[PDB]
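Asker: The structure's right below; bear with me while I get my questions together.
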Amino acid sequence: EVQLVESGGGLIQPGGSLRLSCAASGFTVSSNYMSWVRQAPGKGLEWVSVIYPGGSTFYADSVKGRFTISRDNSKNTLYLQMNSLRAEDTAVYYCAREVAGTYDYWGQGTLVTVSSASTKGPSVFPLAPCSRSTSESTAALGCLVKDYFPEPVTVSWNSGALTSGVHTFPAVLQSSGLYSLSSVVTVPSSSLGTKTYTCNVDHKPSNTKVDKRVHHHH
Amino acid sequence: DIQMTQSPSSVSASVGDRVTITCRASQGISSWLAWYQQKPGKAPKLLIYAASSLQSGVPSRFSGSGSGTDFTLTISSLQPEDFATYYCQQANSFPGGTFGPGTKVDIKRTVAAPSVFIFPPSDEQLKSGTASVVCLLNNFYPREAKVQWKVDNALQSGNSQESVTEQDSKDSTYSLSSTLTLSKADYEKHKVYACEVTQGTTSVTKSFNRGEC
Amino acid sequence: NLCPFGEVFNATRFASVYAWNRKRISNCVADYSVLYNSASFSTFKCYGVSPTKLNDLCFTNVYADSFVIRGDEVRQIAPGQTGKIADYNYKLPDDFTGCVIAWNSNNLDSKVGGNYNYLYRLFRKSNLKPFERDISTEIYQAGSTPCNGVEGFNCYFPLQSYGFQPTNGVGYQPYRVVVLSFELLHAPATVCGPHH
Ligand SMILES: *[C@@H]1O[C@H](CO)[C@@H](O)[C@H](O)[C@H]1NC(C)=O
């Protein structure tokens, strides 16, 4: 099993610097051509940098002078050091192993957000029907995860024991410049107030996790 | 300064259809051409290298052809899990690979009416001076549904935002969330909150009365 | 007695770059201006010497290295360059004294369906020293598992074909390259320009 595990992405002010890491197993980093490829939100893939087995390094015109690709043999890890970051650099950054110019294995990606806005943890509010008295045999419940920055949040239900019929929506950017999303689940209405439903909202960018039991609308 | 283009920019096709998408290089690149599939929120996955060779572990329904400037990726029998953006990539550029802009494939299927639910704002949120009213459209097809908010029978605009899940990997339906945002003050002025969902010539309205419930 | 540059420049076959050819040129008069003034060449660049003064110089011997690479790699055949060619195939030193000459060979060296004859070394763990030649074909170990001479996952043949097709963009078309190295030893000169 080849694994590329990336780390180090997060929020950074314009003109700031950040270093990404990509820990490899299943091939030897120093023996391989390794690249970074990025993808700005909703846009295509852009190759950004490569390091050759013999140590040569090359860079896209878009990042030349500002980025430095490097590796540590003992840790079998690839790095990308980025300086003078600007909004145009906001993207998910992937590392990839390259064989004859094609990328056969990729990391999971790490999000870099270049912004002068502050980290803001989410407010989690219940989604529950106005009245259970009028609930059909299937009821919907959920959590609204309001007013956070930057992306991303994850949502689980009952610590991952409840997965069937879960829908977690893509965040919308509000006019405030804060994100908001909902996560919903449908359940038997007969279960309501005999089974408990808790959404587990993780916002790693603010190091905050919220567990919120969803009650009848009060 | 090779330009890689792809056509069409999007295609909608039914399960079992043959799908053909095109990649063009602005100058000849021989067979130095790769294809990737990228699912929403995932890394690209290599499908095809050297224009026509299938990557280990990739299903046989994917195939590539062409050499020089014009390339094709074919899905012989589209599966519901095949919705994605598909990218070609020039594999012999220096210093780096050059990606095409991608073709987005979505799964076509029969209409499916949404299950519609409405949620009042929480007392907890109201305490802080804002009211979010949420409307869920669950498991429907097609994507295009008109969601209209009404407050005491007055049509809202400019104060809602929508978001959609990715197509179900089995039944190809969508779900949709619409959020209407009001001040607490505005919220408390009004009684009837209604989300009206129109597909074609059928509308379904779910509502609540702020006073009750 | 004129230097037989013809045997180098007009050879029917050229070497793959990984297996670059060297020919020693000695005991002759070298009219460099004939080559310099030629319409044949898309690159004619000299290092450590003035290209216009070549007909005036004496050297102990001249060496002619020749091979095929792609158009956009010709720029790697220069002091202080990096890339697959400079790193793993043909490396010039910082202090190089000589000339680099190249011309498009798409008409001779491309084939319909791709020419699979011309190779370069793709995989090598360290860069070549200047003027080093590596013609080995050991399976390259890209992981921690030994290859035991068998191609497969993380076990690569170290040479790759260019696959030159006549429809390739010019930067990807084959170019024939001749590198003239000018050698100065503590001995009588045997190669002099006619205007010395
Ligand atoms: C190669 O051949 C052509 C035609 O026979 C001739 O013009 C040219 O002088 C030869 N090149 C050299 C370097 O002798």
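The first residue you see is number 1, and the count goes up from there.
So how was this one determined? The header says X-ray crystallography, 1.7 Å.
Quick reminder: no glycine exception, Cβ is built from N, Cα and C everywhere.
Per Swiss-Prot, domain 'BetaCoV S1-CTD' is recorded for C:1-194, and the stated evidence type is experimental evidence. What Swiss-Prot says about the natural variant C:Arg13 to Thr (Swiss-Prot position 346) is this: In strain: Omicron/BQ.1.1, Omicron/XBB.1.5, Omicron/EG.5.1. Annotation of the natural variant C:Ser40 to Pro (Swiss-Prot position 373) in Swiss-Prot: In strain: Omicron/BA.1, Omicron/BA.2, Omicron/BA.2.12.1, Omicron/BA.2.75, Omicron/BA.4, Omicron/BA.5, Omicron/BQ.1.1, Omicron/XBB.1.5, Omicron/EG.5.1. Among the natural variants in Swiss-Prot is C:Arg75 to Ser (Swiss-Prot position 408), noted as: In strain: Omicron/BA.2, Omicron/BA.2.12.1, Omicron/BA.2.75, Omicron/BA.4, Omicron/BA.5, Omicron/BQ.1.1, Omicron/XBB.1.5, Omicron/EG.5.1. According to Swiss-Prot, the natural variant C:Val112 to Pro (Swiss-Prot position 445) carries this note: In strain: Omicron/XBB.1.5, Omicron/EG.5.1. In Swiss-Prot, a natural variant is listed as C:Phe123 to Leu (Swiss-Prot position 456), annotated with the note In strain: Omicron/EG.5.1. What Swiss-Prot says about the mutagenesis result for C:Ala142 to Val (Swiss-Prot position 475) is this: Increased resistance to neutralizing antibodies. One natural variant catalogued in Swiss-Prot, C:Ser144 to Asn (Swiss-Prot position 477), is accompanied by this note: In strain: 20A.EU2, Iota/B.1.526, Omicron/BA.1, Omicron/BA.2, Omicron/BA.2.12.1, Omicron/BA.2.75, Omicron/BA.4, Omicron/BA.5, Omicron/BQ.1.1, Omicron/XBB.1.5, Omicron/EG.5.1. Under its natural variant annotations, Swiss-Prot gives C:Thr145 to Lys (Swiss-Prot position 478) the following note: In strain: Delta/B.1.617.2, Omicron/BA.1, Omicron/BA.2, Omicron/BA.2.12.1, Omicron/BA.2.75, Omicron/BA.4, Omicron/BA.5, Omicron/BQ.1.1, Omicron/XBB.1.5, Omicron/EG.5.1. Quoted from Swiss-Prot, the note on natural variant C:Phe153 to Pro (Swiss-Prot position 486) is: In strain: Omicron/XBB.1.5, Omicron/EG.5.1. What Swiss-Prot notes for the published mutagenesis of C:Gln160 to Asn (Swiss-Prot position 493) is this: Reduced host ACE2-binding affinity in vitro.
Looking at the shown structure, what environment does each listed feature sit in?
Answerer: Within 10 Å of the C-beta of C:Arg13 (variant position) there are 10 other C-beta atoms, taking all protein chains into account.
Within the same chain, residues at least 6 positions away in sequence whose Cβ sits under 8 Å from that of C:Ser40 (variant position) are C:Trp103.
Here C:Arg75 (variant position) comes close to C:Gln81: these same-chain residues lie at least six apart in sequence, with C-beta atoms under 8 angstroms from its C-beta.
For C:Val112 (variant position), the count of additional Cβ atoms within 10 Å of its Cβ stands at 8 [all protein chains shown].
DSSP assigns C:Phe123 (variant position) to coil, not to a helix or a strand.
DSSP classifies C:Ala142 (mutagenesis position) as coil under the three-state reduction.
All protein chains included, C:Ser144 (variant position) registers 12 other Cβ atoms within 10 Å of its own Cβ.
DSSP assigns C:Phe153 (variant position) to coil in the three-state reduction, placing it in neither a helix nor a strand. Sequence-distant contacts (6 or more apart, same chain, Cβ under 8 Å) of C:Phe153 (variant position) comprise C:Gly143.
For the recorded site, C:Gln160 (mutagenesis position), the DSSP three-state label reads strand. Less than 8 angstroms from the CB of C:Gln160 (mutagenesis position) sit C:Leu119, C:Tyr120, C:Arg121, C:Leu122, each of them six or more residues away in the same chain.
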Asker: To which of the variant positions C:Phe123, C:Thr145 does the lowest count of other Cβ atoms within 10 Å belong?
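Answerer: Output over variant positions C:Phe123, C:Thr145: least Cβ neighbours within 10 Å is C:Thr145.
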Asker: Report the same-chain neighbours of C:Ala142 (mutagenesis position): residues 6+ apart in sequence with Cβ closer than 8 Å to its Cβ, ordered by sequence.
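Answerer: In sequence order, the residues whose Cβ lies under 8 Å from that of C:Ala142 (mutagenesis position) (at least 6 apart) are C:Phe123, C:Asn154, C:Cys155, C:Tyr156.
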Asker: Measure from the CA atom of C:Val112 (variant position) to the CA atom of C:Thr145 (variant position) and give the result in Å, rounded to a whole number.
Answerer: 39
Asker: Which variant positions (C:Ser40, C:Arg75, C:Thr145, C:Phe153) come close to chain A, taking a Cβ gap under 8 Å as close?
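Answerer: Near chain A, no listed variant positions qualify.
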Asker: In terms of DSSP three-state secondary structure, what is the assignment for C:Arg13 (variant position)?
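Answerer: In three-state terms, C:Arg13 (variant position) counts as coil.
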Asker: Write down the Cα-Cα distance for C:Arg13 (variant position) and C:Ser144 (variant position), rounded and given in Å.
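Answerer: Pair distance, Cα basis, whole Å: 39 Å.
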Asker: Provide, as an integer number of angstrom, the distance between the C-alpha atoms of C:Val112 (variant position) and C:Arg13 (variant position).
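Answerer: On Cα coordinates alone, these residues lie 18 Å apart.
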